[PDB]
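Visitor: The structure is given below, and queries will be raised subsequently.
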Amino acid sequence: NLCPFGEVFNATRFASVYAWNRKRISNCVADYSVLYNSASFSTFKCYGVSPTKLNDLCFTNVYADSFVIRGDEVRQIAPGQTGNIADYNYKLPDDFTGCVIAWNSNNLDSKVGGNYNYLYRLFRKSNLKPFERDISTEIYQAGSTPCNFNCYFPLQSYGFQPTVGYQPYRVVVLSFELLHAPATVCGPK
Amino acid sequence: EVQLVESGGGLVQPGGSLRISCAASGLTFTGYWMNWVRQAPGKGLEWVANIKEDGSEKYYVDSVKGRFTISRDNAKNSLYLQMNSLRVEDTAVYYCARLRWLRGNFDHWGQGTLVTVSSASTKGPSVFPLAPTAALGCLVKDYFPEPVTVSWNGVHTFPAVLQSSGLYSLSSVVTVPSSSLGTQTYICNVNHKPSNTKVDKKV
Amino acid sequence: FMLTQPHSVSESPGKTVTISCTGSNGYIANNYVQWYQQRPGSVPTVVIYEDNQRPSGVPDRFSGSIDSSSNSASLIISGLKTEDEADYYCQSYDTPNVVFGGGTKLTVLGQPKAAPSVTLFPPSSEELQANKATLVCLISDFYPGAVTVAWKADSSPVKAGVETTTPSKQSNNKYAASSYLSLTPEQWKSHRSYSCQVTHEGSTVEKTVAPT
């Protein structure tokens, strides 16, 4: 059997970076070399593991998390980064084991008026713990006076237009999970 | 061990075409991305093009676009680069290299071929004996373009100088004990592949 | 997207050097960064791949680091040796093109006092019959690589027909260069002798040859 990675990368609508979707990958085999070899991706970096050895390895599960961000925001999907997406949207652990893959989505996700359906969180009382997801839509109180002065809605929009640093970039995070349980996703052996 | 052997460098006129190949031995050349990356004299590395393992997609740098076509034969374990509409700026030693994975290192490289692009006169060297611990060697005069190989089957061959006429000249010296001059015979082998010149001279 | 490197960097033997590869118009840590050494007149070989992984058989002194904050990938050589003196290149890959740095010329200080080795050859017998004469002054094994070559005929300066090579780095880290003087056979045989004079770190080294 093959890991249905196609379901992830070639899906029609990706999540918004605040409600980032997660798919679990199990009981399958993946040609990881199909992924990295493609010039399609404007980013391919893995942390905690060399991609070539991915094919030699077994993992208890693999998690595919996908969302859309701005190109010049990509630098953040990486351990130890800071920023809106790093702090208020998607947080990778300091010690990561996975791969971060990104491509420009302007042809699909930019509209002429701006595509306002891709959203992000701009304010939060505190930062995300790694792999935490916050869809809370309650008013953010930025002022001493209770909103019940400096009161804001946490979620902004990207409003994507064919302007690349502000262009839509779809992102996939593959985290490689090892448990004391039988590995069910392995490379080609 | 694995050697990557290229051929086909030489002199071409502006607007002319040249074709160069890299042939593999000791590695499976099939499953990898193949690339051409050039380096002009006294200059730095510049990636020129690359090609997918199965030939599906080919990518080139902007300044060669439309002018170069990169191709491969997996059966011969060979990589190819057709250079058309050549310009002076293209003058460079052209290396072939294989990247281990698409964003990784170049684990294997070729020895390099030089393409020179300019006016005419693939003019050959005139090889003269430079006669005598003592030193003896050969003078490689008035040639064009590079490269020249000098052999003797402590040898120090020197880089050439490009004269005011526009042609290179090269010298080469080896040192040997004074006692062995009478007994041993010393001959230098000069090859200027552009001029189909191969000369052996006694000293 | 582009990469900038320091033009030159120097540090003493036994110390540690960092050679930076900082990104313009993009993010360097978006994709892996690879490092390539090129010794004079030799093919590039890998020294660091995948930002910080080290190939087998490459000296243990080579390390790598990445700094997304300063937009730079770094090449580190612990406990330097004189044999590390070579040009170093970083590369990375944007979605459609492989991209290389300008290149870094690494120097290992404190290894000088190498005077120039001169061997001087008179015009060949074959060359004279061809109505030409070229005197060949070959200079090798000197450090630092800065020299001025002047020719004399009868201890009177020569102002014509002199072509001198830019000093070039050898394998043994010294420098080699060649100077050729073009003469008509009459100018050669008429004069007493010709001399080749090399001044290096304030010392003049000269050889004199004579028509026999």
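In chain A, numbers come from Swiss-Prot; the residues present are 334-481, 486-500, 503-528, in order.
Note: Cβ is positioned from N, Cα and C throughout, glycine not excepted.
Sharing the feature lines straight out of Swiss-Prot:
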- A:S371 to L: In strain: Omicron/BA.1 (VARIANT)
- A:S371 to F: In strain: Omicron/BA.2, Omicron/BA.2.12.1, Omicron/BA.2.75, Omicron/BA.4, Omicron/BA.5, Omicron/BQ.1.1, Omicron/XBB.1.5, Omicron/EG.5.1 (VARIANT)
- A:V445 to P: In strain: Omicron/XBB.1.5, Omicron/EG.5.1 (VARIANT)
- A:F456 to L: In strain: Omicron/EG.5.1 (VARIANT)
- A:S477 to N: In strain: 20A.EU2, Iota/B.1.526, Omicron/BA.1, Omicron/BA.2, Omicron/BA.2.12.1, Omicron/BA.2.75, Omicron/BA.4, Omicron/BA.5, Omicron/BQ.1.1, Omicron/XBB.1.5, Omicron/EG.5.1 (VARIANT)
- A:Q493 to Y: Reduced host ACE2-binding affinity in vitro (MUTAGEN)
- A:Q493 to R: In strain: Omicron/BA.1, Omicron/BA.2, Omicron/BA.2.12.1 (VARIANT)
- A:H519 to P: Increased resistance to human covalescent sera neutralization (MUTAGEN)
Visitor: Tell me the Cβ neighbour count for A:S371 (variant position), meaning other Cβ atoms within 10 Å of its Cβ, over all protein chains shown.
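Guide: By my count, 16.
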Visitor: Pop the Cα-Cα gap between A:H519 (mutagenesis position) and A:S477 (variant position) into the table, whole Å please.
Guide: 49
Visitor: Between A:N481 and A:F486 there are 4 residues with no coordinates. Please give the Cα separation in whole Å.
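Guide: Flanking Cα atoms, separation 10 Å.
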Visitor: Would you count the other CB atoms within 10 A of the CB of A:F456 (variant position), including those on all shown protein chains?
Guide: 15
Visitor: Could you tell me the whole-number distance in Å between the Cα atoms of A:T500 and A:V503, where 2 residues in between were not modelled?
Guide: 7
Visitor: Specify the count of other C-beta atoms within 10 Å of the C-beta of A:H519 (mutagenesis position).
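Guide: So the number of other Cβ atoms within 10 Å of A:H519 (mutagenesis position) is 5.
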Visitor: Round to a whole number and give the Cα-to-Cα distance in Å for the pair A:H519 (mutagenesis position) and A:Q493 (mutagenesis position).
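Guide: Distance between the two Cα atoms comes out at 41 Å.
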Visitor: Please identify which of A:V445, A:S477, A:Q493 has the densest Cβ environment, defined as other Cβ atoms within 10 Å, among these recorded positions.
Guide: A:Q493
Visitor: Helix, strand or coil by DSSP: which one applies to A:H519 (mutagenesis position)?
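Guide: Its secondary structure by DSSP: coil.
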Visitor: Distance between A:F456 (variant position) and A:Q493 (mutagenesis position) at the Cα atoms, whole Å?
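Guide: Given the Cα positions, A:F456 (variant position) is 9 Å from A:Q493 (mutagenesis position).
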